[PDB]
Amino acid sequence: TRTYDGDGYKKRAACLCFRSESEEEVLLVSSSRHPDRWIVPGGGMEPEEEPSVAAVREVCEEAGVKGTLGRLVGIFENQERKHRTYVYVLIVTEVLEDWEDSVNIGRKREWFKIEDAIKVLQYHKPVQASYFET
Ligand SMILES: O=P(O)(O)O[C@H]1[C@H](OP(=O)(O)O)[C@@H](OP(=O)(O)O)[C@H](OP(=O)(O)OP(=O)(O)O)[C@@H](OP(=O)(O)O)[C@H]1OP(=O)(O)O
Ligand SMILES: [Cl-]
Ligand SMILES: [Cl-]
Ligand SMILES: [F-]
Ligand SMILES: [Mg+2]
Ligand SMILES: [Mg+2]
Ligand SMILES: [Mg+2]
């Protein structure tokens, strides 16, 4: 079930999943509706679910990775689609081979240099590109 803040924005969480503590390469996943497009993995918080817990759950489900949770980067609103996403750094320590969204919907994942992740997110997902600004 979807959850909302008091202003009716959907509550989401996501991680910037980095290959190493250098934070130079990040894992993107394919769009569910548009396989040829890249997104930052993330999704809806469940009722009473801590944002850090939702973030780590969604990137397990969507990207098939686990790791060491880092700092909250910020909370990012998509005015058009009415959602607010808590975005965390995650340093990846496990890459799993047959993860929920690989099996269920054929979701892909790929490592991008930060500059290239910003480039592929800008057109359809400019707020996700902005996750990388700081
Ligand atoms: O409407 P669409 O363009 O098909 O977008 C979809 C909606 O996003 P949005 O329209 O709200 O921006 C949807 O969210 P809902 O609108 O609540 O269905 C959102 O799912 P999300 O990641 O928020 O949730 P979850 O991962 O928990 O399913 C979904 O993400 P996901 O299926 O998990 O990758 C978006 O699909 P996308 O992969 O970004 O192409
Ligand atoms: Cl890295
Ligand atoms: Cl967005
Ligand atoms: F989900
Ligand atoms: Mg999801
Ligand atoms: Mg999602
Ligand atoms: Mg979900």
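Chain A is numbered as in Swiss-Prot, which gives 9-142 for the residues shown.
For all residues, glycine too, the Cβ spot is worked out from N, Cα and C.
Lifted from Swiss-Prot, the feature list:
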{"type": "BINDING", "residues": "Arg10, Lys18, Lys19, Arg20, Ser39, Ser40, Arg41, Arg89, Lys90, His91, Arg115, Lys133", "note": "substrate binding site"}
{"type": "BINDING", "residues": "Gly50, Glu70", "note": "Mg(2+) 1 binding site"}
{"type": "BINDING", "residues": "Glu66", "note": "Mg(2+) 3 binding site"}
{"type": "DOMAIN", "residues": "17-142", "note": "domain 'Nudix hydrolase'"}
{"type": "MUTAGEN", "residues": "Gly50 to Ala or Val", "note": "Loss of diphosphoinositol polyphosphate phosphohydrolase activity"}
{"type": "MUTAGEN", "residues": "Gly51 to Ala", "note": "Loss of diphosphoinositol polyphosphate phosphohydrolase activity"}
{"type": "MUTAGEN", "residues": "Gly52 to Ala or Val", "note": "Loss of diphosphoinositol polyphosphate phosphohydrolase activity"}
{"type": "MUTAGEN", "residues": "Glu70 to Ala", "note": "Loss of endopolyphosphatase activity"}
{"type": "MUTAGEN", "residues": "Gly78 to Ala", "note": "No effect on diphosphoinositol polyphosphate phosphohydrolase activity"}
{"type": "MUTAGEN", "residues": "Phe84 to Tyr", "note": "Induces a strong decrease in Ap6A and [PP]-InsP4 hydrolysis, while it only weakly affects PP-InsP5 hydrolysis"}
{"type": "MUTAGEN", "residues": "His91 to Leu", "note": "Induces a strong decrease in Ap6A and [PP]-InsP4 hydrolysis, while it only weakly affects PP-InsP5 hydrolysis"}
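A map of Swiss-Prot features onto the structure.
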residue : record                 : Cβ contacts under 8 Å, 6 or more apart
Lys19   : substrate binding site : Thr11, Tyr12, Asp13, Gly52, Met53, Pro59, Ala62, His91, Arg92
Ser39   : substrate binding site : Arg45, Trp46, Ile47, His132
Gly50   : mutagenesis position   : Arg20, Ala21, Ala22, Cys23, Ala63, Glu66, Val67, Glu70, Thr93, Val95
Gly78   : mutagenesis position   : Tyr96, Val97, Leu98, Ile99
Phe84   : mutagenesis position   : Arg92, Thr93, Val95, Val135, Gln136, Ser138, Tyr139
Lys90   : substrate binding site : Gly16, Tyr17, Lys18
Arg115  : substrate binding site : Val37, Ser38, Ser40, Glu70, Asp109
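A simple way to gauge crowding: the CB of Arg10 (substrate binding site) has 12 other CB atoms within 10 angstroms, across all the protein chains here. With a CB cut-off of under 6 A applied against ligand 5, the recorded positions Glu66, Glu70, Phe84 are reduced to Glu66, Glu70. Less than 8 angstroms from the CB of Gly51 (mutagenesis position) sit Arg20, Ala21, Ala22, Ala62, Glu66, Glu69, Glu70, each of them six or more residues away in the same chain. With a cut-off of 6 Å between Cβ and the nearest atom of ligand 1, the recorded positions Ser39, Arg41, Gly52, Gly78, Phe84 reduce to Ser39, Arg41, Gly52.
Counted within 10 Å of its Cβ, the other Cβ atoms near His91 (mutagenesis position) come to 19, all protein chains included. For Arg41 (substrate binding site), no same-chain residue that is 6 or more apart in sequence has a Cβ closer than 8 Å to its Cβ. Max Cα-Cα distance over the annotated substrate binders (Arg10, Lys18, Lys19, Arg20, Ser39, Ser40, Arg41, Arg89, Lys90, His91, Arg115, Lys133) is 24 Å. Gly51 are the recorded positions among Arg10, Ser39, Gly51, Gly52, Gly78, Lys90 whose C-beta comes within less than 6 Å of an atom of ligand 6, given in sequence order.
Most Cβ neighbours within 10 Å, among the recorded positions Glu66, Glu70: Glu70 holds that distinction in the structure as shown.
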